[PDB]
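Undergrad: I have a structure here, written as structure tokens, and I will follow up with some questions on it.
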Amino acid sequence: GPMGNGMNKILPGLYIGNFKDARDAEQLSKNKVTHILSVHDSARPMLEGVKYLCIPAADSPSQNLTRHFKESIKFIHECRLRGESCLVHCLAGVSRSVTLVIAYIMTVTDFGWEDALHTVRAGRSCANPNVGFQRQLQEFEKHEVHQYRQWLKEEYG
Ligand code: VO4
């Protein structure tokens, strides 16, 4: 469906879901989620015992998300390196959250944005960044993802 079927594993320790999944204590415990990246209009820490990164962003092609790629990647990566699980979510888990996860995948692999989106869709079929976000991912692939990959190597080995 258009808001998924529950939070979905994309990579070990990295999940995408909708806003309901993000407060579902059963899903959070089953998937051992200790970090939540909430990227939506009124994003704020909700549940105790979880570490949050909140990004106020609209699901509009006018919304810039590139400014937030580096902080999102750091947050996801530091959680995954300590063996913990991170959930990235927006309202529906289709566009804003997916775009941040694509940028992460692109940085930890040699994938362009389309192969990263394929990876997301294998776990979460509804994934579909809006056209403004697709444009931003294409510019990231052409001019910046190589800088982010080098940064990741120098920072984390
Ligand atoms: O709540 V999202 O529309 O960016 O899938």
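These residue numbers are counts, starting from 1, taken along the chain as shown.
The header says X-ray crystallography, 1.4 Å.
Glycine is treated like the rest: Cβ placed from N, Cα and C.
Residues or ranges marked as domain 'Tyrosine-protein phosphatase' in Swiss-Prot: 6-146. Experimental mutagenesis is annotated in Swiss-Prot for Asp59 to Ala or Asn (Swiss-Prot position 57), with the remark: Over 40-fold decrease in catalytic efficiency for p-nitrophenyl phosphate. Among the mutagenesis entries in Swiss-Prot is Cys90 to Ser (Swiss-Prot position 88), noted as: Does not dephosphorylate UBR2. What Swiss-Prot lists as active site, phosphocysteine intermediate is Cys90. Residues or ranges marked as protein binding site by Swiss-Prot on the basis of a large-scale study or a structure entry: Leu91, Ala92, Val94, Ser95, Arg96. While the structure shown retains the original residue, Swiss-Prot records the mutagenesis experiment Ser95 to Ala or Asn (Swiss-Prot position 93) with this note: Over 150-fold decrease in catalytic efficiency for p-nitrophenyl phosphate. Annotation of the mutagenesis experiment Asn130 to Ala or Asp (Swiss-Prot position 128) in Swiss-Prot: Over 100-fold decrease in catalytic efficiency for p-nitrophenyl phosphate.
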Undergrad: Where ligand 1 binds, which of the recorded positions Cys90, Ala92, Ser95, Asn130 are close by, with Cβ under 6 Å?
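TA: Those recorded positions that pass the cut-off, since their Cβ is under 6 Å from ligand 1, are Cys90, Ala92, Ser95.
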Undergrad: Residues with Cβ closer than 8 Å to the Cβ of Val94 (protein binding site), same chain and 6+ apart in sequence?
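TA: Sequence-distant Cβ neighbours: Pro2, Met3, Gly4, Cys126, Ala127, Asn128.
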Undergrad: Inside 8 A of the center formed by the CB atoms of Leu91, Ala92, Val94, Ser95, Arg96, which other residues of the chain have their CB, for the recorded protein site?
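TA: Counting only non-site residues, the set is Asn18, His40, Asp59, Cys90, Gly93, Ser97, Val98.
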Undergrad: List the same-chain residues at least 6 positions away in sequence whose Cβ sits under 8 Å from the Cβ of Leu91 (protein binding site), in sequence order, or say none.
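TA: Result: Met3, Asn18, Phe19, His40, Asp59.
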Undergrad: Between the Cα atoms of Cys90 (mutagenesis position) and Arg96 (protein binding site), find the distance and write it as a whole number of Å.
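TA: Answer for this pair: 6 Å between alpha carbons.
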Undergrad: If you draw a 10 Å sphere around the Cβ of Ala92 (protein binding site), how many other Cβ atoms fall inside it, taking every protein chain shown into account?
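TA: Summing over all protein chains shown, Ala92 (protein binding site) has 20 other Cβ atoms within 10 Å.
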Undergrad: What are the helix, strand and coil residue counts for the domain 'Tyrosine-protein phosphatase' (6-146) according to DSSP?
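TA: DSSP classes over the domain 'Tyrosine-protein phosphatase' (6-146) add up to 64 helix, 27 strand, 50 coil.
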Undergrad: I want to check the contact list for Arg96 (protein binding site): same chain, sequence separation of six or more, C-beta distance under 8 angstroms. What comes out?
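TA: Counting only residues 6 or more apart in sequence, the Cβ neighbours of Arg96 (protein binding site) under 8 Å are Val39, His40, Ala57, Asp59, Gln63, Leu65, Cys90, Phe133.
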Undergrad: How many other Cβ atoms are found within 10 Å of the Cβ atom of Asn130 (mutagenesis position), counting all protein chains shown?
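TA: Excluding its own Cβ, the number within 10 Å is 20.
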Undergrad: Across all the protein chains here, work out how many other Cβ atoms are within 10 Å of the Cβ of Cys90 (mutagenesis position).
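TA: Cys90 (mutagenesis position) is surrounded by 28 other Cβ atoms within 10 Å.
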Undergrad: Reported as an integer number of Å, what is the Cα distance between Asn130 (mutagenesis position) and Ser95 (mutagenesis position)?
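TA: Per the Cα atoms, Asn130 (mutagenesis position) and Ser95 (mutagenesis position) stand 6 Å apart.
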Undergrad: To see if you understand the setup: which same-chain residues, six or more apart in sequence, place their Cβ under 8 Å from that of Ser95 (mutagenesis position)?
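TA: Non-local contacts for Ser95 (mutagenesis position): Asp59, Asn128, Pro129, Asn130, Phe133.
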